[PDB]
Amino acid sequence: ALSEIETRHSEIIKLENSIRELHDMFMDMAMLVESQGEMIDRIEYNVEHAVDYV
Amino acid sequence: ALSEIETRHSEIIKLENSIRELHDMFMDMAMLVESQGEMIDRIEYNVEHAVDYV
Amino acid sequence: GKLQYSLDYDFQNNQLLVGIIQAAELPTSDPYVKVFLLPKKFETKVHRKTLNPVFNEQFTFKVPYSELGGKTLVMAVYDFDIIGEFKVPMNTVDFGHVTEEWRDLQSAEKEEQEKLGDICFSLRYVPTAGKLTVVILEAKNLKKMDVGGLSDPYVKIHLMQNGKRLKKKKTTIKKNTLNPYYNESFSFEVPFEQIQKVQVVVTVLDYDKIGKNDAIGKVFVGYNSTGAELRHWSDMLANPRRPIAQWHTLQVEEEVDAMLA
Amino acid sequence: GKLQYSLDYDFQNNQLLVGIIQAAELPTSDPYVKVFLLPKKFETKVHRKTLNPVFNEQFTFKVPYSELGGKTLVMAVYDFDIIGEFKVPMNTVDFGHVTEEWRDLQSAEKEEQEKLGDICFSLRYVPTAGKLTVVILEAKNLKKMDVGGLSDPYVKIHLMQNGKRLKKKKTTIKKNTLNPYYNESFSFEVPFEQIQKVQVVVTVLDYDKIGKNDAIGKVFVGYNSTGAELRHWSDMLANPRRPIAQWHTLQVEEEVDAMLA
Amino acid sequence: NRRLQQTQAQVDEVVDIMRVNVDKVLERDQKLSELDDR
Amino acid sequence: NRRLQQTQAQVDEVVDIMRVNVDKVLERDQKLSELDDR
Amino acid sequence: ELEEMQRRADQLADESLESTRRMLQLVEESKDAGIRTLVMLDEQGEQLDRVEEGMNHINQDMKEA
Amino acid sequence: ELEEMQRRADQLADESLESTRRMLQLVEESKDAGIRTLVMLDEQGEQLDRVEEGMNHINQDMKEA
Amino acid sequence: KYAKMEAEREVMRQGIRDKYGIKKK
Amino acid sequence: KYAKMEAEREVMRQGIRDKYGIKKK
Amino acid sequence: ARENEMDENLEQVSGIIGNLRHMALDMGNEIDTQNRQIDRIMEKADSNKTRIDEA
Amino acid sequence: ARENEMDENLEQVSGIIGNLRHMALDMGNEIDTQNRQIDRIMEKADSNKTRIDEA
Ligand SMILES: [Mg+2]
Ligand SMILES: [Mg+2]
């Protein structure tokens, strides 16, 4: 029955690794969206000055 | 007049789908009746041996 | 309701005998009895507008004693056109003497739900844009997976063509209900050349069973659909630009999957 | 393929004009053209099932003459759903008179390889013995470092824990190939208490570049791995004593190193 | 156009008949399965 | 044991959704980078 | 872009013709299944006649003994 | 030497508990990043509304001149 | 056994009825 | 310049896709 | 022509549906008759198990 | 106990994953809507450079 608690342990660890991958997806999503928001800051500026520039 | 040939096309396709449903009814009928004929094969056997068993 | 009965096993002959003499304390009703030959059945004396019948009929059943309390008697008397209900395990009974007693259970056991539930959704198809929109509106009377659990339903929508799953959508979860309301909209890019080859598969699942057998039931509309399903698909195509809503009875997952293969 | 075009610079206004009138000697194809505004783009007349289209469209581009042949025109006409390809350097052209000519290049330039290649290896983990075995099996479609060199690939395997390189292994060299076969086995003593904290990093290098930028690409499996990499690691742990083989796409060395830091 | 509407109406009639037939043959299946598994 | 299998199945579902999301936001990144560097 | 409207009418038309070819195939397979079914019902009906006669004989022997 | 089997089961068990503590930390940081992301998408969406209105005005001025 | 295939079969039967929209009596 | 950071950025993007096993359309 | 084959196909389908109509009606009549017969057979088999159950 | 805290931790993780599931679905819907909007903005900006390029 030590095999059983070994296999259970490797399922727990598979679950932790799967969660760490999910966590990295959430962190990467947040980083990307933040960078894109600096993009949109710029774009909105440019469009304010190209709409007042007509 | 492209609307007209679009609607005609969807009537043709409704007709094909209705036919496919009819075709499936005929196939299912045939499958059922065949299975039941194996049932009747058995039943007729049993009744031959229960009538000679008296 | 109330009911006098007798129970006897004849060891010399190897046979069990139950007497169904009299019944009392009924709710009038025109009754008749039926014997439960645990895994035959007997048609007892059928009274007429009698709130307390009598039968004095005996019922013999030739089971070996090696069955040894494995089977179990059940009697469900019906008001003829199941008001009376009582059962006795074959291993609770001492046949040192024949037994006669009054049992009084006037409540039957509620039958397991056979229908899986129903789902209401709308279909809209815009040929020019090639845009198909499914709105999952509500489901009702969902069959419980296990007793004593709580059901957390959600819906998957799969767009299929040629037996290939193209696109896959899912609703939010509605916790602890058999009658979820969603009103959640899902769109699919389907060109009008392809609209006639596709199926839309709608599955209702229990989130609390995710990772094991979790499907409550499903239906599909479109190519090779039948019944009320084809009727909804044809209504959609008949009514371009317009959403059409319809109820559907959920079908057994393995049956529909065989149809989709 | 064959193609008549015109080229004009208006000195009074400071602007370059190219005419894309007719194309000939095509392979039928439903075509359309696009202008290469050397380091904008123009959507030309799109024919349909025409093995010889005509456009007579002019294309204006307001570049100063101080650009002086630095830019360079390119046109790649596509069979709409790049069959035609020709380019002209802006400094080969005398604008003493407008130019019109037939160019006939029917071969485009093959795009630089973006994927780095793939590596197949097996993983085996024996908990009781605490023994991890990596077999480098084969690599394929390795990206060439420089054109005109010859590639001599080999593989490094690093066992890492806590960002520390613990143990380091390397294969033999396979000279002059982008599709090396190895079947070379490497073993690591990793106790089962530690097996879950380690990474196995797999790098493919070119021996002919040793001592300068020599990494073709890499992957790692184990702690903090993702994607198909985690999937291979989890399969290994799921299948003790058994070797599991899997393909992996090589990733950019600087990207993975940032992940490993 | 008339041909399409006529043919659809014909198909609808036979589907209605076969639906009744399929019901009847499922009854048949029930009774025969009963007689058989003995 | 059921808890572990259920929780792994939940995580797998969200990973599948976020993988789709990460794809979509990389498209978003491409389009916005285009609109911006002007 | 109404440029490809004639082409689009032509592709829909072709889809319709192709549809009617598939209809012919479906109804010919339907007819074959229906004929097979009537032939089975004929065979099985004679078997059921034999079964009813069998039953009537089994209760013929009993009601005498 | 099955002498330390109970001890070994105990060290693996402790590793499992510790694993679930790390899981809680990962999913709480995930949730914080997801909430921040939804708040940014809300801010950026209003900015994109302003950008589309800007574009529609730039081509409003042109199509008149 | 006869009960497993007979319950399976009754599932096949309800399948057909559901598929075509057949109501029982 | 815009080309160096935009090509660098597209390398960051393919990085993410590779890391999670994302296929392009 | 283009609409020529389509319409001939439809006329042919239409004739075959008329034949499926009469096959379907026959099948229904025969299943009806046989269902009553299976009922008689079942009644007589349960009467058999009655007369043997009592003997 | 020993397996007590572990299982409570797992039940807690499980509830939080349900919340991450619905956050992920929302994020996907909003990125979808915004991607169509960025497409409209891009189409209108290229139309702008068209109308100014011709003028
Ligand atoms: Mg007959
Ligand atoms: Mg918005």
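We number chain C the same way Swiss-Prot does; the residues here are 143-169, 176-187, 191-232, 239-418, in that order.
Structure determined by X-ray crystallography, 1.9 Å.
Keep in mind that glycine also has a Cβ here, set from the backbone N, Cα and C atoms.
For the domain 'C2 2' (C:272-405), residue counts in helix, strand and coil come to 18 helix, 66 strand, 50 coil, using DSSP. Residues or ranges marked as domain 'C2 2' by Swiss-Prot on the basis of sequence analysis: C:272-405.
For C:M302 (mutagenesis position), the same-chain residues that are 6 or more apart in sequence and have a Cβ closer than 8 Å to its Cβ are C:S308, C:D363, C:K366, C:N370, C:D371, C:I373. Listed in Swiss-Prot is the mutagenesis experiment C:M302 to K, annotated as follows: Fails to localize at nerve terminals.
Quoted from Swiss-Prot, the note on mutagenesis experiment C:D303 to G is: Fails to relocalize to nerve terminals after stimulation of neurotransmitter release. Around the Cβ of C:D303 (mutagenesis position), 11 further Cβ atoms fall within 10 Å across all displayed protein chains.
Residues or ranges marked as Ca(2+) 4 binding site by Swiss-Prot on the basis of sequence analysis: C:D303, C:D309, C:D363, C:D365. Less than 8 angstroms from the CB of C:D309 (Ca(2+) 4 binding site) sit C:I330, C:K331, C:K332, C:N333, C:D363, C:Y364, C:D365, each of them six or more residues away in the same chain.
Positions annotated as Ca(2+) 5 binding site by Swiss-Prot, on the basis of sequence analysis: C:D303, C:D363, C:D365, C:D371.
Quoted from Swiss-Prot, the note on mutagenesis experiment C:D365 to E is: Fails to relocalize to nerve terminals after stimulation of neurotransmitter release.
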Other CB atoms within 10 A, centred on C:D363 (Ca(2+) 4 binding site): 23
Length in angstrom of the chain break flanked by C:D232 and C:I239 (6 residues not modelled, CA to CA): 11
Distance between C:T176 and C:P169, Cα atoms (Å), gap of 6 unmodelled residues: 7
Residues flanking the Ca(2+) 5 site, with Cβ no more than 8 Å from the Cβ centroid of C:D303, C:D363, C:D365, C:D371 and excluding those residues themselves: C:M302, C:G306, C:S308, C:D309, C:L362, C:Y364, C:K366, C:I367, C:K369
Cβ packing number for C:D365 (mutagenesis position), 10 Å threshold: 19
End-to-end CA distance across 3 missing residues (from C:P187 to C:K191, Å): 9
